Amino acid sequence: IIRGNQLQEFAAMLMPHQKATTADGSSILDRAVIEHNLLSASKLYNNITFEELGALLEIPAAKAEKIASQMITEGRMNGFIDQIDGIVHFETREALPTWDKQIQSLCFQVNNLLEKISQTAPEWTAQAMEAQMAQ
Amino acid sequence: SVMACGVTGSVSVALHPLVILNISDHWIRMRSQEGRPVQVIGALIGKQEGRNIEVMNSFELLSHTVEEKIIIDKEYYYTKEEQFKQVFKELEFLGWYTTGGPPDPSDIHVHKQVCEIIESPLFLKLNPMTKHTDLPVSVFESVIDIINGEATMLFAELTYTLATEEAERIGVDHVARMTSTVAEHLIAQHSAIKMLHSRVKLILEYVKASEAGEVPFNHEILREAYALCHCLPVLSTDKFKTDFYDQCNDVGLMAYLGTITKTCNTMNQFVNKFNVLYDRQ
Amino acid sequence: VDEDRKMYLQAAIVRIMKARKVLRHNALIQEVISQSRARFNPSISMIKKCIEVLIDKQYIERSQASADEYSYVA
Amino acid sequence: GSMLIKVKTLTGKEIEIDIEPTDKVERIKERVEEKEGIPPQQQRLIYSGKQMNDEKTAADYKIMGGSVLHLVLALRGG
Amino acid sequence: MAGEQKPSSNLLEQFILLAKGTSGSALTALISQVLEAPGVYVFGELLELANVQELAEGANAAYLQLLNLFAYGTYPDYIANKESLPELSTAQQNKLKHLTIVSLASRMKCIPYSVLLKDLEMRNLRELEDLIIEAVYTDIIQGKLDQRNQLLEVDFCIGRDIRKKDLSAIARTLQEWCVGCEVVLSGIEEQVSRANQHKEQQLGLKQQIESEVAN
Amino acid sequence: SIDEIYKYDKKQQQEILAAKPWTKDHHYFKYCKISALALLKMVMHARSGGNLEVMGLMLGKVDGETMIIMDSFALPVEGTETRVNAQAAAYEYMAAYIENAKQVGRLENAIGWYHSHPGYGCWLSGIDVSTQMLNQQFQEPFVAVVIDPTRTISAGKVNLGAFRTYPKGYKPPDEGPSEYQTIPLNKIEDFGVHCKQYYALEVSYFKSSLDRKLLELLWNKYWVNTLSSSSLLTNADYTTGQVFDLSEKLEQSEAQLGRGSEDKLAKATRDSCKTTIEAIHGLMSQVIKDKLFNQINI
Ligand SMILES: [Zn+2]
């Protein structure tokens, strides 16, 4: 999520017909970048409002939710809404989903540490193996 | 001892467990044919789930002795798969099991042999003539890289599980016990849990030693245990609380109806015999 | 000669195509050549068009696997 | 199999198989795929410009030894 | 050099040879370049060297204070102990904030926003979720923003530090609770070896009765 | 020895194969020694077959008074349960396989018929009773190896029956099991036409000690999978189909016991209790995982 003059230098990379730009003034690539930007934010985040996320994006909350509804006027959007409460929403994926999430999360975490120490302690690997044969 | 320490491939197939028994069965076949523990070959297949391998199904094959080396009779195996690919098309030749000591240049050689039907095949090593407590399955896979000016393949091991098929699991439970069906169910639970129990218990043991003494002091030991204790009961959430009210109420009203089924069958038989002796049914 | 041979061929071609789905492009056209050795010398190219002709009628489809090697439909 | 018929691919691959005079081409398909990896559902069995019913007997179409059971079939199996 | 969860992989033999050869003020430069190492903010086996032992309690005894803070302390400790420890960068000050916050989410399922706003001196939403998203962006944090609970949803935590030692007591409390759930579930196991093993016996005998009812 | 029965004495096996005890008594074969290849792809290829019926050749042998199923499984085919002698068409499989199986010392020969009725069995229906009867007058020793895939899905046990059908002229003697089974409309009439023309073999299983150790070690890491099922979500719809089916069966039990398929009311009470037990034990395992992992409080 890179910002304006973090890549206004990319203006130099652009083309005259491209450096001729849009109606609302966010150029073609600018709003493209916002699709990109907010897409990062979107794939990330759980739920946010639009004074929240517009001040986040330094832009009108009007525009925020507005062109959200446009971001799904693409149909590349997934999530859901309350216009009135002015919120969009993450989802908590909560359940059996999160259950096996951290179930096999811990599975891989445990086996990570297991074989880290089995290679750091292959001698102690054999010793633990001995005592577990006792087990 | 030319092995190459590499990475994964294209494994995913379906499994049934007597083909593990056919790992056993090819070893028994070649052994009875030769009167000796025969370092055999067998058509490994398995599950590939993301980054997980599961080396499962591998039956009898042809392992000729080329002067020292195990040999997939390659075009023989081609014959063989066409002899079962007509109907065993749900399975694909992932690799080959054998029987012997550790992986050797003959095992490397027939693994390369398995590397000629496909690009990145798998390696399994079993032996009833080896001396371990673990499930005797070694599993190898390939990178292609550049070292010391030589461009070479790379073969190294990854870990597995076994199939999750319903009737397959039922048969596993029986043939393990061979006598109470969820008991015949939960013992697969018990077996896997005890396996990882030995795993994280060896973990526990060398762990305890860390804090004890004469065993390496690392900050990545328990720390994960802290992660675990914040992994405690997932979803306090009231979300699943309602969800499980849902589940158990569903099944329980199911059972309520079945209080219905049972006593209604009883009632119908009662009305029968009432129409039997009190009446002319 | 050209219109009556073309009609005779459309039927012989669809009937093959229903029977066995080749079906490949290249190998298919070769096999087609094999079936009518006696008839006359065809165009090696237009092999493409040949399958194309059957693609339209809902007689045989185009598989994903190759520019050649399609599948039979209907 | 008492009836020793031929299952033929589009390219002419006539395969010798032991079936019965009431053996289902439904299972004759099973036979062709269990023998040649080419599965039978694109081994579309057509009889004289008209399809053979996948659920029938070979002898239903007076099929015999040198008879032909059409594939049109696939190439990857073979 | 070695690779699992840790800071910039140079650091191990980096600061080994540094403290070995860089000491006093060279040791201070050692420490200054140690400062940015996130996943190893604690140096148990790296303070194993007497070079770091003199790093500690030498000129940089305040830095051993800070190191133990990484092991034990928090950034809000610094919010109180603003002078005790050595200097830190605003990046590294936020890094100690992330110390205490990853420890917190390590504690809870989801730590409240106001919790870290207040203990970590965080004033408002903007900077709050800035450092939040950068923490998660480190990939230490799984889960998501738990806004409704005013928390941070947490599905996975990479290890923050080496966190000098409750290690013994840590692993043994682990052994404790592991065995506790184990014995709960094993009592269940043998209640199962009772019940539907009892179900086997009961129905077998009841069927014996029913069969003998005939003749 | 545990491997004493894995010994395929092609001598002895093909000896009893040519023995023809069935032509002396068609009830000689009482046992069915099986190696778990039957279970193997029978199970997972009836299940992987979706609902598509299949057919073909089983590996095997004969031992003493015992048919032996070294193999049984499914096709990716259809038509079985209605094909005029389906199974034949897959024998091309070990028209080749067994042959160069001998090239590895699998000197076995073809013995039977692999198959599966995905979702509703592994057997021979009305037209396949033409199949079964004709072929046992064609191919004896022949068996109706019977196990239902989705029955073994919601049942937890392998109801295996090697059904040497009673050939024409040979009636069920004292021991004809004749496993009555709920058949679709297509073949229930012809099952009533032929429900008592077959008996079952005492289907035992043989293996090695390595086999047992492998299954135990399987469980020893499958238990993690055990606590990760989520199968109440799996076939709750299957439970719903049973809902409809059961209300229907009570409708039909109604229609039977009205004035005067035997006692459909009692059979329906039985099967209702059964399927409810099925769903309840699914809920059992799921609540098990739930209460376990969700009662883990910090
Ligand atoms: Zn039939």
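Numbering, chain F: per Swiss-Prot, residues 24-283, 296-333 in sequence.
A Cβ is built for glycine as well, from the same backbone N, Cα and C atoms used for every other residue.
Listed in Swiss-Prot:
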| type | residues | note |
| --- | --- | --- |
| DOMAIN | F:55-192 | domain 'MPN' |
| MUTAGEN | F:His138 to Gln | Abolishes ability to deneddylate cullins, without affecting the 'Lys-63'-specific deubiquitination associated with the COP9 signalosome complex |
| BINDING | F:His138, F:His140, F:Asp151 | Zn(2+) binding site |
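Feature annotations (Swiss-Prot) mapped to structure.
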residue  : record               : CB count, 10 Å
F:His138 : mutagenesis position : 36
F:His140 : Zn(2+) binding site  : 27
F:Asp151 : Zn(2+) binding site  : 32
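Per DSSP, the secondary structure of the domain 'MPN' (F:55-192) breaks down as 42 helix, 30 strand, 66 coil. Rounded to the nearest whole angstrom, the C-alpha distance between F:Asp151 (Zn(2+) binding site) and F:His138 (mutagenesis position) is 12. Checking the recorded positions F:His138, F:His140, F:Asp151 for a CB within less than 6 Å of any atom of ligand 1 leaves F:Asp151, listed in sequence order.
Sitting within 8 Å of the Cβ centre of F:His138, F:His140, F:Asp151, and not among those site residues for Zn(2+), are the Cβ atoms of F:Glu76, F:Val77, F:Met78, F:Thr103, F:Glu104, F:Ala109, F:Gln110, F:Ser139, F:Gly144, F:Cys145, F:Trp146, F:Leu147, F:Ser148.
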